[PDB]
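Colleague: Quick one: the structure is below, and I'll ask about it shortly.
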There are 2 protein chains.
Amino acid sequence: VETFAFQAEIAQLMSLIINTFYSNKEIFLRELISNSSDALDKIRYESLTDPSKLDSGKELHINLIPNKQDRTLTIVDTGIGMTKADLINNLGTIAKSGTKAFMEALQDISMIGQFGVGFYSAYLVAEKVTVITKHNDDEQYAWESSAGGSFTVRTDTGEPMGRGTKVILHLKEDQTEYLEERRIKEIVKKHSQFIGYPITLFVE
Amino acid sequence: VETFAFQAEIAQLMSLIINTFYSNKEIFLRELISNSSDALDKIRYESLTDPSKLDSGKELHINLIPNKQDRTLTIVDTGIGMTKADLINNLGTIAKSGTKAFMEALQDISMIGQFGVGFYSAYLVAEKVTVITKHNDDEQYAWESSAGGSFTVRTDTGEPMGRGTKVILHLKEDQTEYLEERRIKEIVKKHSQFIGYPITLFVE
Ligand SMILES: Cc1cc(C(=O)NC2C[C@H]3CC[C@@H](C2)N3c2ccc(C(=O)NCc3ccccc3)cn2)c(C)cc1C(N)=O
Ligand SMILES: Cc1cc(C(=O)N[C@H]2C[C@H]3CC[C@@H](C2)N3c2ccc(C(=O)NCc3ccccc3)cn2)c(C)cc1C(N)=O
């Protein structure tokens, strides 16, 4: 297990998100879904030129998996995934410029999507986030952070995913509404209704 | 015809775009298409609760119209459109915040879309941009700017368009490749292939 400090601007952003009240928290799910759709576009695109890109799974979809007993909500997709270098250095699209711009605006949280840093909105509702991912060019890895300025990265030895990403939200005790069938369905209807990939809720 | 000053940060960004060399200019079309898709999502959403929103036209689509005689490329959609207030005040999601820090990041251009000011990438290729638009709640208007720090807004008495927006790019003399069928086809393929509305490229 390797532990890393966040980029300064990312540490800054995560604290602002965690330590300030924001009403319109439900947008975290829009952001996670939007990320999944983007990752699905990227693998689909690659597969046009080279169909073997889909040897790791042909299906292109997004699954929402609430678990009341674990108090986790997990957003799963069969997108391009992330390599170890992605998990350590962050994605090219997440520049300190997008971050800095956003924080200044903050001081609606929904504008977070605009700036490439939508993932961090998960920390509106979750005390810990685990990201398990498999990119065609790399091994399966787990990235995890409870915020507080650091994250971890390890090779993942669990269940194989073929290709794609699972984002596991370990929810805060006052944010269990996001585990409810009715609530998840209304959020998807309001913010993610025209996403070009099937979104399936795994009812408990 | 009313003439308005640009927001200082928008005026600065437009100067940067016009007066700086950038290589990967084709991304202007991805940005215009993205905006059209977003405008279409918006009217489609409103129609779900109120079918009469589509009295101004039920078809939800995007047209690309090269004109080699006029040296214009026109991006048309049947999306929600913009009101006169939108044309004067700008859109709520275009704010100095996303603008100011993006310029700093510059000093690839493709990062523009992820700061909510993707429209202005049109000035990479166009010496003037005319925007004709019709929203359910307003009259038809023409917005136009050749940059230099100002824009114009007037009623458009011309061809009644139903609902939606036309973005007319009056291309620079050295940017006429964007009128060629093959070039437009290839740009849509690389960047807008999975947009969830029909994109129709007109033949000349
Ligand atoms: C979704 C969409 C968005 C756009 C877009 O970005 N529209 C804009 C509003 C209009 C038309 C083009 C440009 C940006 N516009 C403006 C309008 C006003 C201003 C402005 O600076 N106004 C003065 C101001 C001063 C001080 C503070 C704020 C504004 C700048 N750009 C466009 C052009 C089309 C679509 C579409 N296909 O539906
Ligand atoms: C498209 C997509 C994007 C994301 C996402 O935004 N991923 C990130 C990469 C990983 C996993 C979560 C978070 C942001 N991550 C990181 C990684 C590194 C860092 C970081 O700060 N690293 C140190 C650093 C120091 C100095 C300069 C640059 C980096 C921050 N966030 C995720 C989690 C999933 C998807 C998806 N469904 O495919």
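In order, the residues displayed for chain A correspond to 17-123, 127-223 in Swiss-Prot numbering, which applies throughout.
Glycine residues also receive a Cβ, built from the backbone N, Cα and C atoms like all the rest.
Sharing the feature lines straight out of Swiss-Prot:
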- A:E47 to A: Strong ATP-binding. Strong interaction with HSF1, HIF1A, ERBB2, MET, KEAP1 and RHOBTB2. No effect on interaction with TSC1 (MUTAGEN)
- A:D93 to A: Impaired ATP-binding. Strong interaction with HIF1A, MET, KEAP1 and RHOBTB2. Loss of interaction with HSF1 and ERBB2. Los of interaction with TSC1 (MUTAGEN)
- A:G97 to D: Abolishes ATPase activity (MUTAGEN)
Colleague: Which whole-number value in Å describes the distance between the Cα atoms of A:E47 (mutagenesis position) and A:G97 (mutagenesis position)?
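Modeller: Roughly 16 Å, rounded to the nearest whole number.
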Colleague: State the count of C-beta atoms found within 10 angstroms of the C-beta of A:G97 (mutagenesis position), not counting that atom itself.
Modeller: 27
Colleague: Between the mutagenesis positions A:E47, A:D93, whose Cβ has more other Cβ atoms within 10 Å than any of the rest?
Modeller: A:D93
Colleague: Rounded to a whole number, what is the Cα-Cα distance in Å spanning the 3-residue gap between A:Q123 and A:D127?
Modeller: 10
